[PDB]
Structure formats: C-alpha cells, structure tokens
Amino acid sequence: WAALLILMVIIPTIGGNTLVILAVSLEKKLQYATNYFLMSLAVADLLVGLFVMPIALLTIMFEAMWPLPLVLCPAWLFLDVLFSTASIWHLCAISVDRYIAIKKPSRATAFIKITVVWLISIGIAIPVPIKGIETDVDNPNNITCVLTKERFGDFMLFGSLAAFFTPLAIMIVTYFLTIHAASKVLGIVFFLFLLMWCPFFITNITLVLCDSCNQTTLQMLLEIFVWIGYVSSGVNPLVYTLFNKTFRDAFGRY
Ligand SMILES: CCN(CC)C(=O)[C@@H]1C=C2c3cccc4[nH]cc(c34)C[C@H]2N(C)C1
Ligand SMILES: *[C@@H]1O[C@H](CO)[C@@H](O)[C@H](O)[C@H]1NC(C)=O
C-alpha cells in the first residue's frame, strides 16, 4: 500500500545524512569549519528520520491509537518540536554567514553558534513536557496523541510565530540586503525549500484564530502537510551536499 512507498521514502532520509557525516569524518580535505555547521543539519535530519517518522507511520497504520505506554506520548511530541525547529534556525545562520562573507573583505565561533541554536531550540520545545496531555481514560489503546486547541492555545500561536516567521523575516531581509551589496543558484533555491513548511504553520494559525472553522476538515490538511514538511527537511541536506563536485567524488569512493 502507501506504507511501502512511505518507507521507501524514509530510507533515503537515514541514508543521506549518514553518507554526509561519513564524508565529513572520513576525509581531511573537507575539514574547514563551515562543514562543521552542516554536520548539525546532518545529525538533526538523521535523528528526525530515525525516530519521528516511523512513529507517524504506525500512527497512520493504527487509526489514531497509541501503540506505546502513556508516558512516552509527551516525550515524543517534545522531540517532534525539538529537532524540527532546530533544523529551521540552522538555515537562518547560513544566510547570516553569507551576509558576513559579503561584508567580510575559527572553531570556537562555530561551536558557539551551534550551541546557541540548540539552546534556542530547547527553550522553544520545553513548554510541552511540563504541561502534559489530558485524557478521560488511562488506556493507551483508547487515546490519540494530538495537541489540542483548548489545552495548548497560546503555545501553538507563539511557537508558530517564533519557530517559523521570525527566521523567515530575518532571511527575507538579509537576502535583499545582500543583493544591495556561488551565492545566487544556491541561496534562491535552498531557501525556497523552506516554503514547503509554510502551509503547515498557516493552517495551524488558522485553527488557532478561527472559531467558525470545521476542525475535522483542517485536521486532515494538517496531517497531509506534516509529511511534506518531513520530506523537505530530509531532502534539504542531500540537495545542498550534491552541489559540490568534491563531495560527489568522495561519495562514490566508499
Ligand atoms: C500533524 C500533528 N503534528 C505531529 C504530532 C504536528 O502538528 C506537529 C506539531 C508541530 C508544532 C506545533 C506547534 C508549534 C510548533 N513549532 C514547531 C513545531 C510545532 C513542529 C510541528 N511538528 C513538525 C508537527
Ligand atoms: C478501547 O480499547 C479496548 C482494548 O481492550 C478495545 O477493545 C476497544 O475496542 C477500544 N475502544 C474503541 C477503539 O473505541
């Protein structure tokens, strides 16, 4: 069925990230500090594909029924917010980097940047576990693990504003600023991949701010769009790494 095709699309997500990290770790001619930041995208996307996606596939297979203990329901959601957000902000840093380069003419700076990005992601993700889910029964086989509008109403709005629209505005500004000052074929196409997450957040804000909209109608659209988001997140690092020819030569070696 569709599950086989979905699994055949998940396998590349694990494959590409491990290929990228193997390319970085194996060779020494690609050891410049800017690749250390790409390592963060590689590991984040690898973790997403390894953990989040299979749970979603089983949630599709077993109809809205949790196949795991109750305690795991919040934690999974926490991870679903921790890694995905961590991806998006990373892209923003790349834009900033290019800006600095355009106005330019060490390892510590890269480590500081990575740490700051990850702390921002943790801060955004940490509201979820502390305020847990609410259910009428204690049996995991009778419940559905979905964030509700009533329990999380302000969190969804502010998390969508912080995680998506702020970095989006930052890059929209920095692109024009760079143009008012290799850089074109890459940035234009590598930032349009972000667009593939916009429909999820637009629909989420619509659900937050509409009191006369059919919730059931919007829920199916959200479920459809979330998978497109995962596809974009998984495909971005391979698309980036294939641009260089040294990476293409290295990949075939092992
Ligand atoms: C289809 C249902 N699911 C999965 C259970 C979601 O809607 C997830 C909810 C997310 C979410 C909500 C609210 C704020 C947010 N910031 C960052 C994310 C986020 C990530 C985002 N993940 C990717 C999908
Ligand atoms: C609730 O879980 C029990 C498990 O014993 C199952 O038999 C029952 O059909 C479930 N109720 C539903 C799915 O409405």
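Sequence positions for chain A are given in Swiss-Prot numbering; the residues included correspond to 56-160, 168-243, 322-394, in order.
Method of determination (from the header): electron microscopy, 2.7 Å.
Note that Cβ sites are derived from N, Cα and C of the backbone, with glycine treated the same way.
According to Swiss-Prot, the protein carries these features:
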- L132 to A: No effect on agonist binding (MUTAGEN)
- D135, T140, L209: ergotamine binding site (BINDING)
- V136 to A: Slightly decreases agonist binding (MUTAGEN)
- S139 to A: Slightly decreases agonist binding (MUTAGEN)
- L209 to A: No effect on agonist binding. Strongly increases dissociation of bound lysergic acid diethylamine, without affecting binding affinity. Reduces signaling via arrestins, but has no effect on signaling via the phosphatidylinositol-calcium second messenger system (MUTAGEN)
- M218 to A: No effect on agonist binding (MUTAGEN)
- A225 to G or S: Does not affect agonist binding (MUTAGEN)
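Nearest neighbour of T140 (ergotamine binding site) by Cα distance, taken over the mutagenesis positions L132, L209, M218, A225: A225. Within 10 Å of the C-beta atom of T140 (ergotamine binding site) sit 23 other C-beta atoms, taking all shown protein chains into account.
Annotation for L132 (mutagenesis position): spatial neighbours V190, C207, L209, criterion Cβ-Cβ under 8 Å with sequence separation of six or more. For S139 (mutagenesis position), the same-chain residues 6+ apart in sequence whose C-beta sits under 8 angstroms from its C-beta are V103, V107, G369, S373. Farthest C-alpha pair in the ergotamine-binding residues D135, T140, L209: 17 Å apart. Counting 7 residues missing between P160 and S168, the deposited model places the Cα atoms of those two residues 16 Å apart.
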